[PDB]
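**Q** Sharing a structure, written as structure tokens. Questions coming.
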Amino acid sequence: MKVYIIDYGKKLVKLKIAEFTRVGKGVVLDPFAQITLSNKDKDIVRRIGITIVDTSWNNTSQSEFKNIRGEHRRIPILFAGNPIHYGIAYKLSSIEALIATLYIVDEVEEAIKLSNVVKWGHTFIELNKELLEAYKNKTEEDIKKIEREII
């Protein structure tokens, strides 16, 4: 699918997968969003795409997500599989949030090809795989109750 990035993430841009933008497009991954990503954002992702705001979980605020154009969705609980934040909840990198999004929108197939862009992409998947499987192609409410259980 198409991937966009808002910057005030060199990898995805170098690898032809993403481009920069000033205006949000498609589904905007937003930790401050009330609506959780589900199987209803599936066709928006396929036709329009995914917008990423390049930032950290710790020092971000809602001010940099607030007026971004597009459909705002948060990602359910997941654990970073990168060698820097391994095991820590919610602290996903840009490529991990992409892998997660693709998995949940019933596109597990491409969550794999993207996971080979980085050497630890495989680690992130198998660390959360049936968490990802329990998330895949499920409705938001079905996805959200599970998120509450793990906590």
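Chain A residue numbers are taken from Swiss-Prot; in order, the displayed residues are 1-8, 18-160.
Placed from the backbone N, Cα and C atoms, the Cβ positions cover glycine too.
Annotations per Swiss-Prot:
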- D63 to A: Does not affect S-adenosyl-L-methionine-binding (MUTAGEN)
- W66 to A: Decreased S-adenosyl-L-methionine-binding (MUTAGEN)
**Q** If one looks at the chain holding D63 (mutagenesis position), which residues at least 6 apart in sequence have a CB under 8 angstroms from its CB?
**A** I5, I6, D7, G18, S103
**Q** To the nearest Å, how long is the straight line joining the Cα atoms of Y8 and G18 across 9 unmodelled residues?
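**A** Cα-Cα distance across the unmodelled segment: 12 Å.
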**Q** Give me the non-local Cβ neighbours of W66 (mutagenesis position): same chain, 6+ apart in sequence, Cβ-Cβ under 8 Å, ordered along the sequence.
**A** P40, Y99, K100, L101
